[PDB]
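Just below is one structure, and these are the notes that go with it.
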Amino acid sequence: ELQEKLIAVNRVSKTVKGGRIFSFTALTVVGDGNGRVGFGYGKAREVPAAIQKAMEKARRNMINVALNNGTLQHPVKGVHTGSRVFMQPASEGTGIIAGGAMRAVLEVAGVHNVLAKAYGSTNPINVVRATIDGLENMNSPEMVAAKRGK
Amino acid sequence: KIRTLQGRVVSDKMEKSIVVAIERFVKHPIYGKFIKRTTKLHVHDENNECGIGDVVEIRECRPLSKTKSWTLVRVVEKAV
Amino acid sequence: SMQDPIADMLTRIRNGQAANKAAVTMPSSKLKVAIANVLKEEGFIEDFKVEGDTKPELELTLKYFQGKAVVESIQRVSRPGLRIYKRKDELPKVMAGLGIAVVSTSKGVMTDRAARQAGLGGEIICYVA
Amino acid sequence: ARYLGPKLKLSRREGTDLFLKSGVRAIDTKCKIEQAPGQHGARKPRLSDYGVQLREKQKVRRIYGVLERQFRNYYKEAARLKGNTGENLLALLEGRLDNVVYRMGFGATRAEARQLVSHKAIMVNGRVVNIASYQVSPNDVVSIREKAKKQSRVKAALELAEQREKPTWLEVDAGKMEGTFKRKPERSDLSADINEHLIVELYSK
Amino acid sequence: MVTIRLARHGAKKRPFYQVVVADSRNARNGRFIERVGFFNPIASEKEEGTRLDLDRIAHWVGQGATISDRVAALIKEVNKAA
Amino acid sequence: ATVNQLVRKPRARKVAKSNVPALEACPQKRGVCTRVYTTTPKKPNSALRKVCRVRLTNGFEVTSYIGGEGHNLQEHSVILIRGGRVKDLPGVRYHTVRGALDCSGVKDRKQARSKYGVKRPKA
RNA sequence: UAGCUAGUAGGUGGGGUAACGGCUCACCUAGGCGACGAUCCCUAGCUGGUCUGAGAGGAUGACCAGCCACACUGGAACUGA
RNA sequence: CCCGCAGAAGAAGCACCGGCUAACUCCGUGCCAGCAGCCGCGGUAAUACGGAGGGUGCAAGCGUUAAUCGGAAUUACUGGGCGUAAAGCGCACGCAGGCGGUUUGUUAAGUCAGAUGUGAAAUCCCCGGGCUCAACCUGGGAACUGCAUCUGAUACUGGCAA
Ligand SMILES: [Mg+2]
Ligand SMILES: [Mg+2]
Ligand SMILES: [Mg+2]
Ligand SMILES: [Mg+2]
Ligand SMILES: [Mg+2]
Ligand SMILES: [Mg+2]
Ligand SMILES: [Mg+2]
Ligand SMILES: [Mg+2]
Ligand SMILES: [Mg+2]
Ligand SMILES: [Mg+2]
Ligand SMILES: [Mg+2]
Ligand SMILES: [Mg+2]
Ligand SMILES: [Mg+2]
Ligand SMILES: [Mg+2]
Ligand SMILES: [Mg+2]
Ligand SMILES: [Mg+2]
Ligand SMILES: [Mg+2]
């Protein structure tokens, strides 16, 4: 349950006097498979260094998320930059269907029966995140009584 | 009765050639909003009796003219 | 304008709440109250009050639980432009079950839970959670 | 409609044994297995979630000897059926007669078990069934036809069948060469190295 | 007039008739007034193969209705009471 | 925006112009070869591409591509044309079914003979 | 395409049809329809359903069944339930 | 449908392998010949042209074309936008229309409720049954989200009154 996996790696150029100087960007996601998910970014001239430096950032920066069994309690909508995502509990038939790149954060996060889809731009760096928050903002299926009661 | 219609007049200036409005209300079948939708009806009113702006009760009968298949039963109010 | 006052209520909550504001007041109406009622009975507002007579003055006490406010979201649904009327089998349940839906019926402003039991339906004023 | 091609070449690409030469020896070698399905066999298949998603359902196919069209319906049926799509696919695939013929020993390899079926040397509850696809249900009673019995093949077939993990959901003879499919196999029997939700995923998008 | 007939809803070589009450002038497999049984001539000697709401049939015949020749049989063949 | 607004003038769907007046959506169409040119392509590329201008069974006069390495096709040749533009050759929006009517299969092709219309060479 | 309408809209009476009826006629009234889109123009048989879509929708109306219309084109009637 | 007879005997092709995309090398060619769904390949080491060996995918089919919907939240009712990306009429008044503060009464059209009728059969779906399996055939439910009539409910909307 270490369980990590990268979503996307990408070249990017910097351009100076002597020429273009390229780099790489890794975008990873780690989770315990039981709550607690996090993503990190981190970039570096070589690829290994990049994916590497990324897991590390995803070690920290790892929030956790009030599941409700293998699934979500209620349906939720997340939205960062131009990414706008939606996912549903979906009383598992089998489920876990969703655009790879949030399959990733859903998978390692423990949910086992989501159906989701991403609207807006499908820029990973922003849907992962749009969903992390999406799961984050999602509130306690019991400790909403907590909220109310009094 | 078998059903009744309501509706205001709109035209009485014609020899029992009275025409009656029938304002219903209805959910737009695509955009949800409710809209006004009128139904003018050429109705028979023997001895021309109601006037424009009289609310009235109406009932479906057999044909009396290419255009008339209804006749009045009651009036309800006047001067608008 | 003042044309929809219920959205104005919904929003005075919504706003003051995000302003961490203790109370909040507004011109009252029969309607307004019957709702605040439900808000209270279901524990979203702290307690209301109508300090008026000729120029009535509905006044509400907002609650804050942890650090948050108790009202994570308050939207209008029906509105004078476009009125919504769901039957009963069609009554909408918010946040799965958590949170509520304020609905007016042939017998008073209730909650979707309540209305569902009542066995009836009506104009679904707004959603709260 | 039957693959027909160098059976072993498949297992080497899919990276495991799919018991297609099944026959005698085991844990291949005396074959070549692994590091050259082709000519650039050495090369490391670093591959898309698509690649691995594909190759898995491919692997399962190269086993039961099914072609895309049927397999596609098998999946389409699974889904229709209540209860886990990915498991259900595995149910259907097992209930296959050809399968419940090698899974009873009567045949060396599923490929051969099938050859029997097509040659009407098998019967269900009495009656000669000669189509591989024949779904077998619980309580059924598949048995070699008296005509052509304890014939060459079916001997060693019944034989090294015992050298197999040997099932549970079905009760075989060896004298009668009859055998009772007792229950629809559970997820837990069979499997281990086969990944449904992948191939379910393949047919999901 | 109104007849009760077979209406071969079957399948090439493996027939299967909807017995129906209809307007005798319409197509055999067309417009009818109501269904009132069926008759599977390949039934096989297992269980079923000639259900036949006798109470309706008798109703229409009291209304005037006439009856086929192969329906005729089926009736005096479902014996009638047992 | 407004519901009111949408109500008066509802939303409408942009209609799609086909890119291939193979008139009434036809898998292909017949034609007689008006003239059998060859021109050269657009900015990046550089070549002598073989084409022909065809008068169609339905009277559209349209230019089409003659795929392959070499082709015995001339004026008055009766050919068959299919959807298939050639981006390189602006305004060339159809291809010519090698091996149909008067058109020939490509000589000596071994690969992808179904395309380019060649018979299974007597093995 | 912004106006359209003289049997036009209604009344009375005769005639008429298996029947109600401007169906028709004579006379009287001056009506009737129309931006909730008439008139004009373009296109088209309608349905059950069919394909697709998570749905909402979109697209569609072979094969089956229902209704309608047509029978070389235009027009007419006779017979007959 | 059953029984015998002979001999593996009469029975495998099509597209693809630069990326998207499952599958890589050699030879030829040299901005030519040519490819191409989109990006783009070809000017001497071309995994993109053409042939060859190998491989991947389908299989009595395989490819290409044409065609609807899908992915397209890209006409956004569900479900979008207009400062600088497409988009606020140069500004104002104002008919129709849309929307309208607050109390009470009344009305009961909208809205809501139950009852009843109707919503053909086939189809679709659910559980079975019959053809060696299946396609196919078939029993029975379910569904037809609709319409209409009656009776009720009065909070909201509309009508009336003050
Ligand atoms: Mg086949
Ligand atoms: Mg018989
Ligand atoms: Mg008269
Ligand atoms: Mg969609
Ligand atoms: Mg026909
Ligand atoms: Mg004629
Ligand atoms: Mg006559
Ligand atoms: Mg690859
Ligand atoms: Mg090619
Ligand atoms: Mg070279
Ligand atoms: Mg769309
Ligand atoms: Mg936009
Ligand atoms: Mg601009
Ligand atoms: Mg009010
Ligand atoms: Mg039906
Ligand atoms: Mg069966
Ligand atoms: Mg009121």
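Numbering, chain F: per Swiss-Prot, residues 2-124 in sequence.
Just so you know, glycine gets a Cβ as well, placed from its N, Cα and C.
F:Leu57 to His appears in Swiss-Prot as a published mutagenesis result, with the remark: Protein is not incorporated into ribosomes. Close to F:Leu57 (mutagenesis position) in the fold, though at least 6 residues off in sequence, lie F:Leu24, F:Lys30, F:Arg31, F:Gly32, F:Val63, F:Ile82, each with a CB less than 8 Å from its CB. Following the DSSP three-state reduction, the secondary structure of F:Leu57 (mutagenesis position) is strand.
F:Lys88 (mutagenesis position) falls within neither a helix nor a strand when secondary structure is assigned with DSSP, and so counts as coil. Experimental mutagenesis is annotated in Swiss-Prot for F:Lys88 to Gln, with the remark: Confers low-level resistance to streptomycin and a 15% decrease in the translational elongation rate.
According to DSSP, F:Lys43 (variant position) is assigned to coil rather than to any helix or strand. In sequence order, F:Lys88, F:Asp89, F:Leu90, F:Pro91 are the residues of the chain that are 6 or more apart from F:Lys43 (variant position) and have a CB within less than 8 Å of its CB. Variant annotation in Swiss-Prot: F:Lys43 to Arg, described as Confers streptomycin resistance but not hyperaccurate translation; the structure shown retains the original residue.
Every protein chain considered, the tally of other Cβ atoms within 10 Å of the Cβ of F:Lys88 (mutagenesis position) stands at 10.
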